[PDB]
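Reviewing the structure listed below.
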Amino acid sequence: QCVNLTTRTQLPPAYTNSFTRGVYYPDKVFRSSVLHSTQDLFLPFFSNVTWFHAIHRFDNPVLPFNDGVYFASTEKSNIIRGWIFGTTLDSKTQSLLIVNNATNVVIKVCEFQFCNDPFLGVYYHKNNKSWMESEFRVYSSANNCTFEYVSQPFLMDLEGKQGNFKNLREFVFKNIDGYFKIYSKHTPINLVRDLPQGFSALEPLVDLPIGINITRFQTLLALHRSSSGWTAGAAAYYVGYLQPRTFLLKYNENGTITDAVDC
Amino acid sequence: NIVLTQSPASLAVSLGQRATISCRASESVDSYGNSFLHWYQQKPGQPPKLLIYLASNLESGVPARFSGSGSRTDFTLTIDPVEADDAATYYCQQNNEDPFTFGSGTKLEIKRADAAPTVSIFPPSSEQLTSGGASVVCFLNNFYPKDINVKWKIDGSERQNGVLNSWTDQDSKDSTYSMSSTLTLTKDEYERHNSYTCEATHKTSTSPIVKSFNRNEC
Amino acid sequence: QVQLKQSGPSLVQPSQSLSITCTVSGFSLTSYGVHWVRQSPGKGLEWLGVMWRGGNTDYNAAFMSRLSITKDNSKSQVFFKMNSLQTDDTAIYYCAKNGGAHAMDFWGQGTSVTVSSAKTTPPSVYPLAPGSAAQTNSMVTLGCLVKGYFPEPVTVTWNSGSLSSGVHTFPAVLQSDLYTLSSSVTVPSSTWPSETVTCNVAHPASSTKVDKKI
Amino acid sequence: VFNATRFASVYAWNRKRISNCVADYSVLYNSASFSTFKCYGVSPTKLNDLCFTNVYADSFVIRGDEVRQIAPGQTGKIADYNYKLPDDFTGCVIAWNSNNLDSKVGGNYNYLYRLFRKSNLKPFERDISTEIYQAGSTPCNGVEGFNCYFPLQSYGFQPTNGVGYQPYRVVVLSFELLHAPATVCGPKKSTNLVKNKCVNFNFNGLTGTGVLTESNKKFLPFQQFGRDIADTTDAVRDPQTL
């Protein structure tokens, strides 16, 4: 509603270098043992991506969505809860809200009155835990909805794990004639540093025919505490900007992209 | 007092014709976007009911023949086609200015084929004579038009003093008129003359509708 | 369902006061208005006043200080206080539901308020049977004579309201401080004198019920 | 909406926003359970093969004689003050008799309508305000008095009245198409798949002519079609059967 975090430590805009991340299947066309050349919104390989993290620092700034954005999430505690997409992130116009409340993935498009510092909160992390969410400071109200989607029910394990990052969740977000194509890729990792230098093909997750203009975005994050004196867990995410460059797609016999070349 | 001059006072409209009832008003106009009034219909055995509000809308219960229009002063009701179920008086209630007075009342008459009244008489019972009086009743029914003059005649001469009349208006279903006449006599006067005659003269029936009885019929 | 019949008055004397209680049914009394009128005392139909949808009351120019409306939302009864009633004010009062454009959508049966210096008189029913010499063809006529009652009205029925088709209810004749009403019905010979016929009456002013078999 | 529990008033017609779905429109045209079916600018036989951004099912009830006023560019008390249709209305209006459903003992007086308004409403607009208006400067401010009419008049729906007065549940099917991608389409009637025969095919996205035949290939869960090295369609996945 009006809750703004005061425990946010000020840090400079750190960044890293992506090796070959940000590659996806531009269409649903099967290909076997060929190199498909295509010019679309891909992340340039060996480019820089902004380094954001959430620890006891909390990064959720208003970031740009000019042409397209790539997400790479290294987590061991499942801090990421969704993304906010919109033009100005206010109730003046419609805005795409993607959120995961640990039971269902809600995807809606309304005149959401987003807060300046949105976040989710997990209560009672010490004793009789149950890892349940009760606080949702994403928005105040919503009117004039045009899209609504709710996934099947599930039980998310939001338990804070120690050691290295075990989950590598990568996503791509772009708008093609109003069709918001969302890609996904989940793979295990053993990472104790910044973004890993490797290769991973991102498959399409969903296609949302919404038809709105997105110029800014934010990232939702979960918190833990047993309302500004909250602390974050242990997770990190990255932001890479896509560009319309030519790329090769090395398809194997099974149809998966095993390698790619930034022209 | 809004002077709503509803004219004419009555009309004899036959089946399959058009009725016209005017309503002149002065106070007032420019309510929101129009200056129309309400219409009603009162049967002789039922209170009135709202037919047309703002002179441009129908109401459930009656057919769609009831319509009309009107200028800033004059308003007209149009019943087309008229049938033998419109024996009722129509009014015009002003709604643009207070008081909400009504019209003079235009009574539409079912112009059907003429008919003569029935023939029947009720001699007095012994209980009537016990009370001291003697009331005879003469029952004339199913006649049209309403022009009828019932008069009694004792054996001595014509009696026009204790002649009673009860004018029943044209019923909704029964499109004819009805009237019950009686005579006020006493026990001593009842035993004076032998017979007593109920004479009647109807506009259509050239011959008089007469019905008498004897005092011994009790 | 929608019926606003009146009750309460029995007989009124000149230059007196009396209230009329009107039953409410078919709509909510708290949100709907209630009109009040008379029944053509001489010239055409007149208008007395109106109680709006939970507000104030409006009345005619002449009946501004004489007549008053009082709406009881707890008992669902609308009282109509009358004052300075003269002999020329004899008429039937009606209640009606207030419409959208100040209209009177639905109406009630009302009650006849007779203003006169004369005193009330109960009814006296007598049987009206045809003469022994009356000739017919398997058909007979009957009637019930309500002679010597005051004030109006009086309800006449046949066998507790069994016959409604051929029954004819005539108006009452004005006599010297009295009224004489007549009723009639045409029935076949199989119903009389073969079967018994009982004529009932109801006088709302005196609440008198006189039974009389013809 | 067709089998709703109850319809709203004609001045407070419920705007049922529908988006991101598919449904047949001729299913109601060939239902024979309606009293009125008149579309404006589109035929019901071709409406199944049309996609739109969003649609609205405006639910309300009106009398039989009042159905004539529900039309684009038509005047009336319920057209100008309660629910106006635009001149370029490319949708469809449907209705059916609800005398056996909405009627009550002695008549249903729960339905209401705006007899008049100070000004005419725009197309696809509703007004639930009970503000009254006077002829002159006499302020009423709530209760009536001195010629300030109440705009919301009640409906009389008797169970034994004529056909022109019985209640009719109307549903105005509005259609809208904007720069946003079309989300509301109709059903694309598919046919039986024929294998090992030279037959013309029309799949979800791709069309052409060729011999349809199965194989031992395996596409990915998201891959719907397939092409050879020269960008020519060499294999596809049947949309119905995986």
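Following Swiss-Prot, chain D residues are numbered 341-582, in order.
Header lists the method as electron microscopy, 3.8 Å.
Including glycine, each Cβ sits where the backbone N, Cα and C put it.
Listed in sequence order, D:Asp442 are the same-chain residues at least 6 apart in sequence whose CB falls under 8 Å from the CB of D:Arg346 (variant position). Under its natural variant entries, Swiss-Prot includes D:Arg346 to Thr with the note: In strain: Omicron/BQ.1.1, Omicron/XBB.1.5, Omicron/EG.5.1.
For the natural variant D:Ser371 to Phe, Swiss-Prot gives this note: In strain: Omicron/BA.2, Omicron/BA.2.12.1, Omicron/BA.2.75, Omicron/BA.4, Omicron/BA.5, Omicron/BQ.1.1, Omicron/XBB.1.5, Omicron/EG.5.1. The structure shown keeps the original residue. The Cβ neighbour count for D:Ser371 (variant position), using a 10 Å radius and every protein chain shown, is 12.
Natural variation at this site is recorded by Swiss-Prot as D:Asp405 to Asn, annotated: In strain: Omicron/BA.2, Omicron/BA.2.12.1, Omicron/BA.2.75, Omicron/BA.4, Omicron/BA.5, Omicron/BQ.1.1, Omicron/XBB.1.5, Omicron/EG.5.1; complete loss of interaction with host integrins. Sequence-distant contacts of D:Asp405 (variant position), defined as residues of its own chain at least six apart whose C-beta falls under 8 angstroms from its C-beta, comprise D:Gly504, D:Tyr505.
Looking at Swiss-Prot, you'll find the natural variant D:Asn440 to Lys noted as follows: In strain: Omicron/BA.1, Omicron/BA.2, Omicron/BA.2.12.1, Omicron/BA.2.75, Omicron/BA.4, Omicron/BA.5, Omicron/BQ.1.1, Omicron/XBB.1.5, Omicron/EG.5.1. Counting every protein chain shown, the number of other Cβ atoms lying within 10 Å of the Cβ of D:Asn440 (variant position) is 9. D:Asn440 (variant position) falls within a helix when secondary structure is assigned with DSSP.
Per Swiss-Prot, mutagenesis D:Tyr453 to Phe is noted as: Decreased HLA binding to NF9 epitope. Increased binding affinity to human ACE2. Close to D:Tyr453 (mutagenesis position) in the fold, though at least 6 residues off in sequence, lie D:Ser349, D:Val350, D:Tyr351, D:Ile402, D:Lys417, D:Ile418, D:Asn422, D:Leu492, D:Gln493, D:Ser494, D:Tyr495, each with a CB less than 8 Å from its CB.
Around D:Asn501 (mutagenesis position), taking its Cβ as the centre, 21 other Cβ atoms fall within 10 Å, counting all chains. Here Swiss-Prot describes D:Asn501 to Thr as a published mutagenesis experiment; the accompanying note says: Reduced host ACE2-binding affinity in vitro.
D:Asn501 (mutagenesis position) carries neither a helix nor a strand DSSP state and counts as coil. Quoted from Swiss-Prot, the note on natural variant D:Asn501 to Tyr is: In strain: Alpha/B.1.1.7, Beta/B.1.351, Gamma/P.1, Theta/P.3, Mu/B.1.621, 19B/501Y, Omicron/BA.1, Omicron/BA.2, Omicron/BA.2.12.1, Omicron/BA.2.75, Omicron/BA.4, Omicron/BA.5, Omicron/BQ.1.1, Omicron/XBB.1.5, Omicron/EG.5.1; May enhance affinity to human ACE2 receptor.
DSSP assigns D:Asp405 (variant position) to a helix in the three-state reduction.
Those recorded positions from the list D:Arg346, D:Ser371, D:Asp405, D:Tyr453, D:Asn501 that have a Cβ under 8 Å from chain B Cβ atoms: D:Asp405, D:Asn501.
When the alpha carbons of D:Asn501 (mutagenesis position) and D:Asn440 (variant position) are compared, the span between them is 12 angstrom. On the backbone, the CA of D:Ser371 (variant position) and the CA of D:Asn440 (variant position) stand 19 Å apart.
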